[PDB]
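Reviewing the structure listed below.
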Amino acid sequence: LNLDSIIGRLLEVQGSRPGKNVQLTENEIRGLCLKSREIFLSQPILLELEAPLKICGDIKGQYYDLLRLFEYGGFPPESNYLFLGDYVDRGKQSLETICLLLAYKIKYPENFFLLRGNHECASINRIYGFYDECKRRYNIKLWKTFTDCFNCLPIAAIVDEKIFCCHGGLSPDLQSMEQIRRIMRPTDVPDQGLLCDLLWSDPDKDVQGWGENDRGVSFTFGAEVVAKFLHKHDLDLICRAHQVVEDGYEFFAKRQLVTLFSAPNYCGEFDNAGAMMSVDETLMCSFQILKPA
Amino acid sequence: XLXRXXX
Ligand SMILES: [Mn+2]
């Protein structure tokens, strides 16, 4: 597997025509899936990470925005990275997006980290774009290969014992961090339970405790649930993604939670920015932002 | 508003 050749071809389109494709070979992409899947399984499902690092929210197949984020924050391994999921679907270039991320995971497995989002799930990506992209540009066998890889992604991360990171949010079934560690892989995303909530749930300002989620699955949770959770586990901040926020980042519950959304120009009702959160050596948080066009 | 599985 020629990682450097794969990465070079993926980076070559920097500054190129609007949405120029990078078409790797089917064998190259299969290698990316198999080697990265092996690495994911060898590392904990609940990652224990160290700052400084940069944390990104949703990319949703916006490959050229992923390149801008690496341009702004430093291409790996110049900075450590944690991504919070939702790499595929919706966008025009999910394949380039997930392939560059998997290539970086294989090249720098101790300095580059990818969490699972709710779109790293076959039943979701059958509807929202990644399936059609794989079928159009490769074949469905490769799409199954991606799904086998997605099923081994880690689900959460804790940065220096203080910042809890996941794609969706909290769970009414999440009482101990060991519950996350006991989850076996490979696994699909269930329509209910701890793993589902970690990838699907949302914080809500107008809910007290746990409420119904407009997405039709999982729950919403209020500011007090966040406060109680941070106290019980001696944490300072919840870092999640999953929800489009206009500024690319939005704090919640008196800065006890932050939402990161890294795909700009995504929403149809408002022009959103994309934000990447820089966490320095002492866990101080700043932002690098893709302003809307 | 893209369709709530989610603007
Ligand atoms: Mn999501």
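The residue numbers of chain A are those assigned by Swiss-Prot, with the residues present covering 7-299 sequentially.
Method of determination (from the header): X-ray crystallography, 1.8 Å.
Every residue gets a Cβ built from N, Cα and C, even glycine.
The annotation active site, proton donor is assigned in Swiss-Prot to A:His125 on the grounds of similarity to another entry. Annotation note: A:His125 (active site, proton donor) sits in a coil segment as assigned by DSSP. Residue environment of A:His125 (active site, proton donor) contains 28 other Cβ atoms, counted within 10 Å of its Cβ in all protein chains.
Annotation source Swiss-Prot lists Mn(2+) 2 binding site at A:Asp64, A:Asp92, A:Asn124, A:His173, A:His248, citing experimental evidence. A strand conformation is recorded for A:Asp64 (Mn(2+) 2 binding site) in the three-state DSSP classification. Around A:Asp64 (Mn(2+) 2 binding site), the same-chain residues at least 6 positions away in sequence with a Cβ under 8 Å from its Cβ are A:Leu90, A:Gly91, A:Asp92, A:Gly123, A:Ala247, A:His248, A:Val250, A:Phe267, A:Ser268, A:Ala269, A:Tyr272.
For A:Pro50 to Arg, Swiss-Prot lists a mutagenesis experiment annotated as follows: Promotes SMP complex formation. Same-chain residues at least 6 positions away in sequence with a Cβ under 8 Å from that of A:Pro50 (mutagenesis position) are, in sequence order, A:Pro160, A:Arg187.
Record note (Swiss-Prot) on the mutagenesis of A:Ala57 to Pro: No effect on SMP complex formation. In the three-state DSSP reading, A:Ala57 (mutagenesis position) counts as coil.
In the three-state DSSP assignment, the secondary structure recorded for A:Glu184 (mutagenesis position) is helix. Around the Cβ of A:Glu184 (mutagenesis position), a 10 Å sphere holds 8 further Cβ atoms from the protein chains shown. Quoting Swiss-Prot on the mutagenesis of A:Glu184 to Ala: Promotes SMP complex formation.
Quoting Swiss-Prot on the mutagenesis of A:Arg188 to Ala: Abolishes SMP complex formation.
Among the recorded positions listed here, namely A:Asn124, A:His125, A:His173, A:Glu184, A:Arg188, A:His173 has its C-alpha nearest to that of A:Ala57 (mutagenesis position). Counting other Cβ atoms within 10 Å of each Cβ, the recorded positions A:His173, A:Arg188, A:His248 show the lowest value at A:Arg188. The Cβ centroid of A:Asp64, A:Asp92, A:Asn124, A:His173, A:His248 marks the Mn(2+) 2 site; residues of that chain outside this set whose Cβ lies within 8 Å of it are A:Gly63, A:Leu90, A:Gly91, A:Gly123, A:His125, A:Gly174, A:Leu205, A:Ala247, given in sequence order. A C-beta separation below 8 Å, combined with a sequence spacing of at least six in one chain, links A:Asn124 (Mn(2+) 2 binding site) to A:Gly91, A:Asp92, A:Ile130, A:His173, A:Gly174, A:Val195, A:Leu205, A:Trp206, A:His248. In this structure, none of the mutagenesis positions A:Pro50, A:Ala57, A:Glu184, A:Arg188 sits close to ligand 1 with a C-beta under 6 angstroms from any of its atoms. The two recorded residues A:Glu184 (mutagenesis position) and A:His125 (active site, proton donor) have their Cα atoms spaced 24 Å from each other.
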